[PDB]
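Here the structure is laid out as structure tokens; the discussion comes afterwards.
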There are 2 protein chains.
Amino acid sequence: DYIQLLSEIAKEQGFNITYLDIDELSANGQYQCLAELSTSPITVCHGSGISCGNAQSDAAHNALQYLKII
Amino acid sequence: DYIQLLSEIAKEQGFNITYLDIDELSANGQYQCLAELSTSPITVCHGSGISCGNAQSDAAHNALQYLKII
């Protein structure tokens, strides 16, 4: 998965990623995921969670894609 | 009107958010929006939608969600 790609780079660069599902109201299922970058400034990326683990992939893909564009 | 609601609460607390939507990409795939806090410490929020307007709604809605999780 995309998370595996970031994790490999994280250990080499000494980075840390915090993935969390739903803000707090998981009972109603928001169908979204949120990731927070601990090493760099606090940045929050949103996941879609349209599939089994699409949310995690969308957040990692968005970060990697964003870095490429800049 | 998620954006309109955010505008009212933001002014009530004196908080402001600078939205920067990338003109790149096309409606074919999905739009993207970057939310950066200027009065608040530097944090960039990634949002997305299927058509021009949906991404703005998710990006704006995520701001309220980040308060619940943090």
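Heads up, chain B uses Swiss-Prot numbers, so what you see runs 240-309.
Using N, Cα and C of the backbone, Cβ positions are placed for all residues, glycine too.
Taken from Swiss-Prot, the feature domain 'DRBM 3' applies to B:240-308, supported by sequence analysis.
In the three-state DSSP classification, B:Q243 (mutagenesis position) falls within a helix. Among the mutagenesis results in Swiss-Prot, B:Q243 to A has the note: Abrogates apoptosis induction under conditions of stress. The residue drawn here is the original one.
For B:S246 (mutagenesis position), the Cβ neighbour count at a 10 Å cut-off comes to 14, with all displayed protein chains included. Experimental mutagenesis is annotated in Swiss-Prot for B:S246 to A, with the remark: Abrogates apoptosis induction under conditions of stress and binding to EIF2AK2. Prevents activation of EIF2AK2 in stressed cells; when associated with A-287.
Among the mutagenesis experiments that Swiss-Prot reports, B:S246 to D is described with the note: Induces activation of EIF2AK2 and apoptosis in unstressed cells; when associated with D-287.
If you take the C-beta of B:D260 (mutagenesis position) and look for same-chain residues 6 or more apart in sequence within under 8 angstroms, you find B:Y270, B:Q271, B:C272, B:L273, B:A294, B:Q295. B:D260 (mutagenesis position) falls within a strand segment according to DSSP. Annotation of the published mutagenesis B:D260 to A in Swiss-Prot: Abrogates apoptosis induction under conditions of stress; the original residue is retained in the structure shown.
Record note (Swiss-Prot) on the mutagenesis of B:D262 to A: Abrogates apoptosis induction under conditions of stress.
Just so you know, the Cβ of B:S287 (mutagenesis position) picks up 19 other Cβ atoms within 10 Å once every protein chain is counted. Swiss-Prot documents B:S287 to A as a published mutagenesis change and attaches the note Abrogates apoptosis induction under conditions of stress. Prevents activation of EIF2AK2 in stressed cells; when associated with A-246.
Here the residue is the original one, but Swiss-Prot notes a mutagenesis experiment at this spot, B:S287 to D: Induces activation of EIF2AK2 and apoptosis in unstressed cells; when associated with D-246. Under the three-state DSSP scheme, B:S287 (mutagenesis position) falls in the strand class.
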Taking each of B:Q243, B:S246, B:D260, B:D262, B:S287 in turn, which of these mutagenesis positions have a Cβ less than 8 Å away from a Cβ in chain A?
B:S287
